[PDB]
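To start, the structure under review is shown below, and the notes come after it.
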Amino acid sequence: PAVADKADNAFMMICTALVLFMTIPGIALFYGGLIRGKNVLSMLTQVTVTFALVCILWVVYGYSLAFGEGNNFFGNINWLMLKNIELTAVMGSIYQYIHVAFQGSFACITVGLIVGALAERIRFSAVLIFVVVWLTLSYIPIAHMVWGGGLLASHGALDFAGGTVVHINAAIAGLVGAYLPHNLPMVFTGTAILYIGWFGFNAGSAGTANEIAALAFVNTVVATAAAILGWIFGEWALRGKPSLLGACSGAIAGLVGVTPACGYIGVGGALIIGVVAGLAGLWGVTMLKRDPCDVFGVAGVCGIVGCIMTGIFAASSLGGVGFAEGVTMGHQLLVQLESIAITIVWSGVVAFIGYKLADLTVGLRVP
Amino acid sequence: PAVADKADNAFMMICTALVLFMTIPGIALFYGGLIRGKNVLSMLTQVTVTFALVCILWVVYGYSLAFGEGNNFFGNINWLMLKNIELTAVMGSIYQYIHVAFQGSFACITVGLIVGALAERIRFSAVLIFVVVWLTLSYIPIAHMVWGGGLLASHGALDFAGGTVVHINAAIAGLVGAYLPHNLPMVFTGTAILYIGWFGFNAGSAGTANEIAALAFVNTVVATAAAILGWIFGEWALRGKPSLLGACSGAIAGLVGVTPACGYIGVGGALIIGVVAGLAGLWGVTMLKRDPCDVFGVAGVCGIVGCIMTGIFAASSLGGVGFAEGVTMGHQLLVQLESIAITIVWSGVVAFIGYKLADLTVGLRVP
Amino acid sequence: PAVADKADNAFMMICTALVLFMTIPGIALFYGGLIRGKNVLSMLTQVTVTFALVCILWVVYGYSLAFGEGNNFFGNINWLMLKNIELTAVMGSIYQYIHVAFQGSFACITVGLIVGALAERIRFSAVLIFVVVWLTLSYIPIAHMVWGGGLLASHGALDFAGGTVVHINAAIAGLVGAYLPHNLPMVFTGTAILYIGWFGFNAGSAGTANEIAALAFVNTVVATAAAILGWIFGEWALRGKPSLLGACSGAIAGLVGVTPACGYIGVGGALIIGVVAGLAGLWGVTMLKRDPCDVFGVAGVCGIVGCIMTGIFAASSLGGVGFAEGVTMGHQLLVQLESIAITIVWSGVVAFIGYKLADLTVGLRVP
């Protein structure tokens, strides 16, 4: 039988704790220094309450439908409330319960990205309906497709820690949303919690404390550091001087850009990605016109960018861990593009339905 | 001989770091956004200085008297300054020094719960006398009784991470105390540090990175998420709307409620506990009238609740890891009740003596 | 061949994450509550941008020159961009990539100590030139000398986690710098992040989750707790009352003092060191007159102190792990002194050149 390795258990639970920390309080403090002061308490409440909600839907049926065996698009309902998962059941080289929690913490941050930006302008019970509709019909299926062995996975999509599942996904939900700064120290601190937590997020994605977890970690430093410089140089060049928000934005942009690529590229490629992601993030927001919904522009643009550049940098040629066998780089790219296209369209269509449903149900705009 | 497993060493030191983080700055920031602005600096000083004091009493004789072999109520003085503990001495499957530190971090948070609430209204040197009297005559014996193999342990009390030792204990000290909000973002952040740190606290309690550490972790998410919803629903129902402090309070209430139960129950039971704990916490504070001493009401009520419900949910029947052999559920409950009753009365009597001593010595009320 | 142990991999990556957390946001928030309010945004930007810069110089050639095999003073350029380091290459009992990152995080905090204090009064591009000159001609060589097997190492200098490399080094750079509080809660929080992160820093220094990592951890608690009390008693005695900044300063002073000694002394010696370091820190700053450049006085004085007292407390006699064989205590001291003297003079001479270069290049004082 497969046996759980206590080291990987230890690593993976510390990593889950760090990804939880990205939401609570990481993204909550990031948005809190951005949104209008009079909406902060309300945003923090909404991010907390929906974080809880997500933890519960995950245990009730979320995990089972994303990770259970099913079809190309969703799993099954045989793990309602973690039924039939023996306590000692092993997944990979860790106990499955730890996989449940690790994966759950990703659902949480994804939702956090959206709720934090939209708390301001959305009626609460509308946010809840929304979270439910979209976590279920979008986050799960896509999780299932990329990581649950569905459509995208079996065509060989490469997304080490959730370019598509987390970022592009949430950026689309957020932008469909949008379609319908007071404390910078606070923003810095949240960016800081995010970055530090993003090590569980990227490294923990290896599922073990091995040399890929190691590669992922070091690429996480390289990319963020490079996206920071690249944002800064660009801000310095366009605006005459760097800025604190420009620096944090830079960091976030490298973190997002490296997310799908961290476990497959050379630190070489990490630093090319960080530069391009930071430049792209800046260029991105610079175009968004036509707050704090720019986050969706950075998450989305940098997610698109990192997902594409994963299909280049993974090459052995370019210092990467190598493409699947029989897979040319030209081909891996089609596949990265197809996964990006599917994520965008899926999240969008469900986003639209989620909001529309809440609207026709409780009304969207706050009372 | 028993041999230390490097994975459990690694896990247990990261877990100690997280529990330390619950005090420094977790509970310090929680109280800091609650107490009056003009008392914050002073509270933070007092929580820091007494945290130090506790770290030192722990090394000097704390550990030895709580964990050394003795009687039902206390250990011995054969580990003064960690004497006779060889560096490679192994306890469980980790080096004993790590056990020293893990256990020490619990003493620290327990004291933090009390000092943070009472810094406002207590003369400093009075707080110090108090910490000394009570850590020694109450925290240690009870630690020894529940975890040091004393009275309660050998009657089969179940308390995975310190319902009685930490929470009920400190709630009683705090309430005997009491008997004699300016920055909600700050409060959120401390609640956040607490929650994330509470993973070392609950999972680290398994003493190894095994499947019980895994069960504990996932129950930690389930309960907190559920207590949050349960607090919120109740606040929404009684007050017409949820609130940020109501949400953080919810989280804390699930965390406390799940504390004695995390390593013995099904995620099933976790989520029943989280709901009831969150409802009870709300009901609890709602009765306390007749600030920020409500914390003691939540800690105490939810501690009582989780300790009782551990004697139910541990049942195999109810998804739990099973009661000791020959132990009926009816019996486990008597035992949970007896441990609750003893903790309450013990902490109270020593609390009273601690304060009285400081009063008759330096005067209690601040100059 | 040497084989990487997954536990040590897991421990060492969590430890790197914690040391990163000491800079981002630990030292950034420490200084941020200290410096003038109108300079905070600018300081935070400068600490972020130079942190990035350091991450990149480290990968490009930093690591290779500090840790590669060379002479007494520097390594080589055979690990440019981590060339020729196979992904599975093992260093000690962890993968080398993890060593790269761990060591990198030390370069980052060291620079953070300096930039945070000097951001106020230094022209930005001047800070960048400086970071480059000094990281390269000072941090690396000294890293190489103490930890890269150079001069100091091979004379048997004892510096477990960087008394000289990190603290004395940066204190000298900072003081040569100097030569040419608004939010105390914020300061507390940064002190808090620092302390918690300092467990990766001290324990991770063992390179494995073993009993020395354990010794280091517990000495980290003992020393900080003792330096806090010692600062406090001294403040209470000289100023009539303890204070929040006096408490945080105390903690920092024990942390610095214990840094070179944590892995070699008895908790006995830890607590003698913490007391003396806290007293010395206070006495130190008390003399500095003739802000927030006192940090350099504490870092420097306490670094000098801990490095000397390592040459005493390591003795078997005094509870320590024992001196090298054939090494008398009298001799170990000469060696501690010689390493202190070399670090001071080296960092100073390069510091001076670094600033002078930036001055003659962009001008030092801000426009």
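What you see of chain A is 24-203, 217-326, 332-408, where the numbers are those given in Swiss-Prot.
Technique stated in the header: X-ray crystallography, 2.1 Å.
Positions of Cβ are set from backbone N, Cα and C atoms, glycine also.
The annotation NH4(+) binding site is assigned in Swiss-Prot to A:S241. Secondary structure at A:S241 (NH4(+) binding site), taken from DSSP and collapsed to helix, strand or coil, is helix. Counting only residues at least six positions away in the same chain, the Cβ atoms of A:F183, A:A184, A:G185, A:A252, A:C298, A:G299 sit under 8 Å from the Cβ of A:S241 (NH4(+) binding site).
For A:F129 (mutagenesis position), other Cβ atoms within 10 Å of its Cβ number 26. Under the DSSP three-state reduction, A:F129 (mutagenesis position) is assigned to helix. Quoted from Swiss-Prot, the note on mutagenesis experiment A:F129 to A is: 1.4-fold increase in transport activity with methylammonium as substrate. Shows 80% inhibition by thallium.
Counting only residues at least six positions away in the same chain, the Cβ atoms of A:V169, A:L175, A:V188, A:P296, A:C348, A:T351, A:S380 sit under 8 Å from the Cβ of A:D182 (mutagenesis position). In this structure, A:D182 (mutagenesis position) belongs to neither helix nor strand by DSSP; it is coil. For A:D182 to A, Swiss-Prot lists a mutagenesis experiment annotated as follows: Impairs ammonium transport. Loss of activity with methylammonium as substrate. GlnK remains fully uridylylated and localizes to the cytoplasm during a transient increase in extracellular ammonium.
Among the mutagenesis results in Swiss-Prot, A:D182 to E has the note: Impairs ammonium transport. Retains 71% of wild-type activity with methylammonium as substrate. Allows some complex formation with GlnK during a transient increase in extracellular ammonium. The residue drawn here is the original one.
Listed in Swiss-Prot as a mutagenesis experiment, A:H190 to K is described as follows: Loss of transport activity with methylammonium as substrate. When secondary structure is read from DSSP and collapsed to three states, A:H190 (mutagenesis position) falls in the helix class. Other C-beta atoms found within 10 angstroms of the C-beta of A:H190 (mutagenesis position) number 31, with every protein chain shown included.
According to Swiss-Prot, the experimentally introduced change A:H190 to T is described as follows: Loss of transport activity with methylammonium as substrate. Cannot form GlnK-AmtB complex after ammonium shock.
In Swiss-Prot, a mutagenesis experiment is listed as A:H190 to D, F, N or Q, annotated with the note Loss of transport activity with methylammonium as substrate. Shows normal GlnK-AmtB complex formation after ammonium shock.
Distance from the CA of A:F129 (mutagenesis position) to the CA of A:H190 (mutagenesis position) is 10 Å. Separating A:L203 and A:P217 are 13 residues for which the deposited structure gives no model; the Cα atoms of the pair are 22 angstrom apart.
Of the deposited chain, 5 residues are missing between A:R326 and A:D332, and the straight-line Cα distance between those two residues is 11 Å.
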